[PDB]
Amino acid sequence: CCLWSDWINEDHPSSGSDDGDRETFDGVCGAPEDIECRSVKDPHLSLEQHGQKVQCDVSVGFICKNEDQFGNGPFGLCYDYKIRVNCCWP
Amino acid sequence: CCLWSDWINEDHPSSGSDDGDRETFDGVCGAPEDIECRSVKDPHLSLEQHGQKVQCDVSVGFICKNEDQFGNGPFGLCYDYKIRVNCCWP
Amino acid sequence: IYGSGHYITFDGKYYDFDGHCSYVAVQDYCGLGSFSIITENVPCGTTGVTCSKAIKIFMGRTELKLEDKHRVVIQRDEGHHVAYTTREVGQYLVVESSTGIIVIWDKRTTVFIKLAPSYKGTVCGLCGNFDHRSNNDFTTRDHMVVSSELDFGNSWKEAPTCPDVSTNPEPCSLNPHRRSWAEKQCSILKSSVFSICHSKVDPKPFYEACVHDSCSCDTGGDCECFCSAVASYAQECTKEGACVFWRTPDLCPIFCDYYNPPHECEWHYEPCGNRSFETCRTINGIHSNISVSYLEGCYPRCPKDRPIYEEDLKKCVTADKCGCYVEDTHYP
Amino acid sequence: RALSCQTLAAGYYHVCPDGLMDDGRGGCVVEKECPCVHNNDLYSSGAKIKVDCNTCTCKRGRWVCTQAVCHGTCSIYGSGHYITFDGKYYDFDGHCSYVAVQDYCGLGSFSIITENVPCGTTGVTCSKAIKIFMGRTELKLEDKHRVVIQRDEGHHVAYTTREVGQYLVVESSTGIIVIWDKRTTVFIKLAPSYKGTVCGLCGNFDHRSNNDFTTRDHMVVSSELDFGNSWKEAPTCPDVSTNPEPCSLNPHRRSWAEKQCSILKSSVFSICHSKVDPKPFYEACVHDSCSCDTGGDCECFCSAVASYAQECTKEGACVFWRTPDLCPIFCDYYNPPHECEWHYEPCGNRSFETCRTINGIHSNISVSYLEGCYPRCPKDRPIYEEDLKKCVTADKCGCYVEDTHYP
Amino acid sequence: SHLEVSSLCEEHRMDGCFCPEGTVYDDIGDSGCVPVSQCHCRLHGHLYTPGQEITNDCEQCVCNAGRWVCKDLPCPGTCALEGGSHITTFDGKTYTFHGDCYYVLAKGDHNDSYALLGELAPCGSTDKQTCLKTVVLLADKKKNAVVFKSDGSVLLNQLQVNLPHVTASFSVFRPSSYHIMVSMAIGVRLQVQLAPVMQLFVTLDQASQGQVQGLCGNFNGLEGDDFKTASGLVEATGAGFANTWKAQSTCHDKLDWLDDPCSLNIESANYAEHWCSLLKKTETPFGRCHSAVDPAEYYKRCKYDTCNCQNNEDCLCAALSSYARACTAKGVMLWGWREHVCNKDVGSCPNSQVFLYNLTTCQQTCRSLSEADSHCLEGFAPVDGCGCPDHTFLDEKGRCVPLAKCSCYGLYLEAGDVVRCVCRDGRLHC
Amino acid sequence: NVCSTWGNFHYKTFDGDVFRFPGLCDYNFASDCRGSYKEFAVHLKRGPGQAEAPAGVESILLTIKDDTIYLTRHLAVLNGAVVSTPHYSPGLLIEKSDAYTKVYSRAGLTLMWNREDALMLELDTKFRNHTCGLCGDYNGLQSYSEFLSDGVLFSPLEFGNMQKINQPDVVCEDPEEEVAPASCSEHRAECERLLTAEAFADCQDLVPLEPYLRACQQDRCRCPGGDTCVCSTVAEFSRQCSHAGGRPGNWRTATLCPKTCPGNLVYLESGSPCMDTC
Ligand SMILES: *[C@@H]1O[C@H](CO)[C@@H](O[C@@H]2O[C@H](CO)[C@@H](O)[C@H](O)[C@H]2NC(C)=O)[C@H](O)[C@H]1NC(C)=O
Ligand SMILES: *[C@@H]1O[C@H](CO)[C@@H](O[C@@H]2O[C@H](CO)[C@@H](O)[C@H](O)[C@H]2NC(C)=O)[C@H](O)[C@H]1NC(C)=O
Ligand SMILES: *[C@@H]1O[C@H](CO)[C@@H](O)[C@H](O)[C@H]1NC(C)=O
Ligand SMILES: *[C@@H]1O[C@H](CO)[C@@H](O)[C@H](O)[C@H]1NC(C)=O
Ligand SMILES: [Ca+2]
Ligand SMILES: [Ca+2]
Ligand SMILES: [Ca+2]
Ligand SMILES: [Ca+2]
Ligand SMILES: [Ca+2]
Ligand SMILES: [Ca+2]
Ligand SMILES: [Ca+2]
Ligand SMILES: [Ca+2]
């Protein structure tokens, strides 16, 4: 019993106050096995085909910072991301 | 050099997605000394004169949950809170 | 099709679908065909609800398109040219066809399609199949009757790369601060102003549409989302026999003396349309096949030295000097 | 040496012959017949223009104007915008009751109070009620109507309330005039006898604007927020510690606001661009439309575009900016069923006979620039009785005693 | 504090704890119904006792019974011409012009006294990219013309001069090679900035109040009549007022521009947002000035000039050095704001001298110690350039040696010469 | 008409004028220099230099009258947000095939770009005497005001450096004048035999031969070894063929620049994109 979770889009670039986009897995699971890191409005692109610089690991979750996206495109904003987590149940 | 911080109102009951009101001290300080726990629209009331049940300590910050305020008043919502932290600098 | 994704089929089934693609509204290419009407639904707001912003009408090889408060002719064929007619009746734009297809459009988001009763059981799309039996209107593109609003509506998208709608949004839950305004403005419908229509049209699905529409116009211009939802109910009231005068200078005002020659006062606000005057079409026998005398708007009351209203210039003219009307174009 | 009738007072530091000089219009002109320029228009000699109460004359390339002292105007409009009697623009978003004007300044005869409440969720406030204290009479402007509170026993300072266009106009016999568009915009006018004898959030009216930020304890500060927080009425009202930014707290409402409010800097208002500066009216309109996020934002918009078009009429440029899609107005609501007398006059300029002015009664200012719907009474009853919005015969109008219409 | 409440009292009377017949209630402190002549005043915090004076901006005030009694002190006024086109008059009143001519910036009204000109011509591609190019001063009964070109090159009556140049009626200094300081005996002081872009700062005494005309206004306290032309009436827009002050008759008339440059250029508007936002965030060394200067209007001009000009970093660093300039005018000096933003010239100082933020005229060589009362010219503002530390004054050429073997200034002799005056540390034994 | 770039830095204005500009920084491709109000602007950004033979495009920036479209190889961004294609807003259609990315605007603009190197633009006849980009002006006159402005004849290398865009952080060096090589006329027989084949029958009267064979001359002698520069010019000849209205035939054999697609998806020229899909 190691079913995947749902998609969690609980933050936005044009809202919030964390100056970017951060998606964490609290309220669902404690220590995951795997994490999937995709975008909302075009979900087949990898993280290397967006060109933005993020970190998305099983330890803390997802982090995008708007200050890191300076000089990359002409807009300088995070895209809208969403995540799954994989957790095993007895 | 142990100056108080500012007031941090970075969450609201009628917004967000944490089902209440939670104020944490990240981005300002790592391990505080003291924390002050007041309300926005009437800031001289103690936490025992609001009647809502909260936890507000130096470890994790401030937590109000809308499910804990059932049966207390006729409205059942958290009030709008704000915090200071005390940290010492060399 | 009206507001933030509300539907009523030809057999009278109400549902909600908030899709972001192009969708088949009506066609008779149903499993070869003669028309197709497409709707283009885009996000209007930030909550994920969508509303209709363009209509494409395919009749044979002619393609009209209703876009930016005007009609555009695209690809007029060589010698076939299925006879259609475009005129403006009140606040709405009305396209009619000689084959029995009638599209009525309030230039923002509300569309009314009408079909002659020769199209019984020969259409499909998001409007059903028009066979006077409403427990099969959720037939998908592959001829399967489903019970979900979201498996039916996701099968009539035009492009395969458009996404699937997996839930319907709740705007008054995603905008808690806009609920108190919406439920107070939209309570005109259940009030004593509309109390003549309360026994003739059920106000309850029009109250719920108005609150759904006003909680979700959160990017700008929400008093346009409101006044359209109150005029969808007052239109049914006129159609059933109850003329209600609901607009005031503070609530949804209308500006009909804009059209007057400088201070000669001929354009009046007729709140329920019911006036039959002489145009320069109907003086030469030309008549429509339905009754559009219930459409709200500003109507002329031409004087007694030129009592003939020429429609394509909004001018009252003498019965001799109006125009030509060949190939759906006004020639002076 | 090539003079130009515009560089007379410059000094000629760094064509026409000797004697003659250019005029900016054409050929070479003597110095005596030299024209005058005012707001990018060229006026020949002996021309007459008016400036707000005075009359000028182009004499010898210079203006010769009369010296009378005009009324002074304070403004309160939108989401916390002010203009003082001496012409100082600032922003203050306070949530209490505030002194707008009074002469109890350090004993007194009037007081005008504004009641500012939060309109939105971003923390900006707008004005929703006006209280006028004249002696012992208290008016109150609230819920689109005037209310009389505490009319005194035998003093009863003579005031008058009538409705001119879309606004409500209170006037007093002592020189105090309040003009109110029934939502958020207020205009206070004082007769020039009140020079240097008032205080509040509107300044002190002494034709010198670097002391308008005098606090209640008679101290000139440099902050908008130390000045405005000192004119609150209750001591338990909080202090405003920063001014909000609505288009930063609502990023999704910025694109609509900056596109709708760009009518002011467009070719529609291009006759007024040389006579009134559109730039502080563009910034007020965008600040107002990003912050009406709880409901009814097309009312916050149409008021900000009519604050600019009112100045344009007042300076001599009538602009017709409303369409059936942009801010429509409904003036044939008031007609007797299909007899068409109420017309939209976009710039007010019409002087018809009421049943006050047929009996000598006249005002002390000119309110013939106020937008709204005006009557055009027929020729079998050409006298407009104002307190019922009816055209009547000159005999059967009313009484007008103690500010009440008696038929 | 709120006296005379009962004259506007729309309530009836009830019970509760009150005051006696006189004896108003203490709001500012914490006591009870104290007498009226014991009311402690307040001023952003401190609880001033009734009688404690204070020295404010341009006035001094004493705490009377609850209210302040203030009395005026003499204080100057400053007209600024920053960017290519941002005029700030003597009475506030900031406006944008974009001209192409010589313009009268300030001149004395009597018949002669002085006249200060200035060229505002296009420097970039379009007409909306203008720059200051030449400052012309017509002083000493308008018979002496002084010209300040935008490469240094001060020249008097079409002839180059060597700096310093001290005369009887005026004097021109150059303390930091990108800064020229001009003082006049009439009461006029000039500061010409030369890098990154040319800017000008003018200072008058308050004796000349209501006695100047130009593009800097008339300096009378009101800012509603600064657009009053020299032929009567007040104009509406800045470009209609300023076409009346052309110093040449053959110049064309200019008009306003109701556009913003950050919409016409999409590539410049992200660079403008990222770097001009440092004036508003508090982690930077600009949040120290937020209690005094209120950067909300410098932020709007910083985005204006950055999106508009062709060399975007020279307009960024000029607009960041004008917030720091107008913050040192109110005490708060920003030591070290050039470490992340505009430090392309900090480390380029020579071998002995370093980059300073408080360089003034009277930190000069030992030749300045020879006069020591002739040319010091107090009353200016400190500027930022290459200079020597708290000791080791500047020698005749090159590095700055310490005080013992500085010089003996006649020609500046070395530290081995005996007249009977042995050359010594600064002073001479004569 | 049509402006176009392709291949190894080949350009083609609205009025012919095929030249070769090897600039690598950031340029203006076409723009509305009317003066009163700018309707559109198309900014081209060449890459860092892919190799000797190909010449890619890193990104395209496009601003139509209110809103900014940013196209890269993998994603399309409208006003800072990623769009799912097709995108149907009522003045702007943005759709993405397997080959091209199209942008259709109501202002009379049509952009079409395979995601490596070929970029073409189409404007209606409203914008005549107003365009000012590297695509020349749109007056209809062959080489009149693009290269001979005030009597002085501009070379194509100094015409391209005039069209540059200054970015306010990066200094990018203009390409210097190379030493004038030999006019490669020793391969005119191979370009004439190849491009006038039987597959290009009903386009010899539509599009000319002399510009696109002149561009074939440099692609044979500047790209030695493999043939990847000659089949981006005849691939551009079969796109100018099928834009005027003609229909070319298949020329790609198994030894003359083949292309591969998965399944039994055969490659063709001039077939309709509207497929019935089961
Ligand atoms: C109303 O419906 C009638 C019935 O179809 C339409 O009459 C047809 O008109 C077309 C050409 O206009 C003819 O080819 C058909 O033969 C007609 N039908 C019949 C039964 O004769 C009529 O055109 C419609 N009204 C309008 C205004 O279009
Ligand atoms: C306009 O101003 C005049 C001047 O004050 C007002 O006239 C005063 O009226 C009051 C009573 O109405 C008298 O007690 C004063 O003596 C009058 N003043 C003078 C100088 O005679 C006049 O009332 C004002 N107009 C209106 C309509 O109120
Ligand atoms: C400038 O400030 C520094 C403080 O670091 C100090 O050297 C001195 O106060 C000033 N230097 C002078 C006046 O030369
Ligand atoms: C300019 O005018 C029209 C379009 O405005 C164009 O057809 C014509 O060729 C142009 N003429 C010149 C001389 O540029
Ligand atoms: Ca966020
Ligand atoms: Ca997200
Ligand atoms: Ca919350
Ligand atoms: Ca909170
Ligand atoms: Ca059915
Ligand atoms: Ca004053
Ligand atoms: Ca002044
Ligand atoms: Ca040409």
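Shown for chain D, in order and in Swiss-Prot numbering: 780-793, 801-892, 897-1197.
Quick check of the header: electron microscopy, 3.0 Å.
Here the Cβ of each residue, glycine as well, is placed from N, Cα and C on the backbone.
According to Swiss-Prot, the feature Ca(2+) 3 binding site maps to D:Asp872, D:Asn994, D:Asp996, D:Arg998, D:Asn1001, D:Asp1002, an assignment based on experimental evidence. A helical conformation is recorded for D:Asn1001 (Ca(2+) 3 binding site) in the three-state DSSP classification.
In Swiss-Prot, the entry for mutagenesis D:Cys1088 to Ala states: Does not abolish homodimerization. Does not abolish ability to form filaments; when associated with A-1130. The structure shown retains the original residue. According to DSSP, D:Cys1088 (mutagenesis position) is assigned to a helical segment. Long-range Cβ proximity for D:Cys1088 (mutagenesis position), meaning a same-chain Cβ under 8 A and a gap of 6 or more residues, is found for D:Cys1117.
On its own chain, D:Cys1130 (mutagenesis position) has D:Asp1122 as residues at least 6 apart in sequence with a Cβ closer than 8 Å to its own Cβ. In Swiss-Prot, a published mutagenesis experiment is listed as D:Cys1130 to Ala, annotated Impaired formation of intermolecular disulfide bonds; inducing a mixture of monomers and homodimers. Does not abolish ability to form filaments; when associated with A-1088.
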Inset, instruction - Have a look at the binding-site residues (D:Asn994, D:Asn1001) and report the one with the fewest Cβ neighbours inside 10 Å. - result: D:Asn1001
Inset, instruction - Give me the non-local Cβ neighbours of D:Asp996 (Ca(2+) 3 binding site): same chain, 6+ apart in sequence, Cβ-Cβ under 8 Å, ordered along the sequence. - result: D:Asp872, D:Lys985, D:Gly986
Inset, instruction - Determine which residues of this chain, when D:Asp872, D:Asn994, D:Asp996, D:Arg998, D:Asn1001, D:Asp1002 are set aside, have a Cβ within 8 Å of the centroid of the Ca(2+) 3 site's Cβ atoms, and list them as they appear in the sequence. - result: D:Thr870, D:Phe871, D:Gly986, D:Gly993, D:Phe995, D:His997, D:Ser999, D:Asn1000, D:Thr1004
Legend entry - recorded positions in contact range of chain C, given that the Cβ distance is under 8 Å, out of D:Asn994, D:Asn1001, D:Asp1002, D:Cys1088, D:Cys1130: D:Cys1088, D:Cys1130
Inset, instruction - Output, ordered by sequence, the same-chain residues six or more apart from D:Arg998 (Ca(2+) 3 binding site) with a CB under 8 Å from its CB, or 'none'. - result: D:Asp872
Legend entry - recorded positions near ligand 10 among D:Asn994, D:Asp996, D:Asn1001, D:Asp1002, D:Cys1088, D:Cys1130 (Cβ under 6 Å): D:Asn994, D:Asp996, D:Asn1001, D:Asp1002
Inset, instruction - Filter the recorded positions D:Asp872, D:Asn994, D:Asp996, D:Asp1002, D:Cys1088, D:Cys1130: retain a residue only if its CB is under 8 A from a CB of chain E. Output in sequence order; output 'none' if empty. - result: D:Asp872
Inset, instruction - Across all the protein chains here, work out how many other Cβ atoms are within 10 Å of the Cβ of D:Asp872 (Ca(2+) 3 binding site). - result: 22
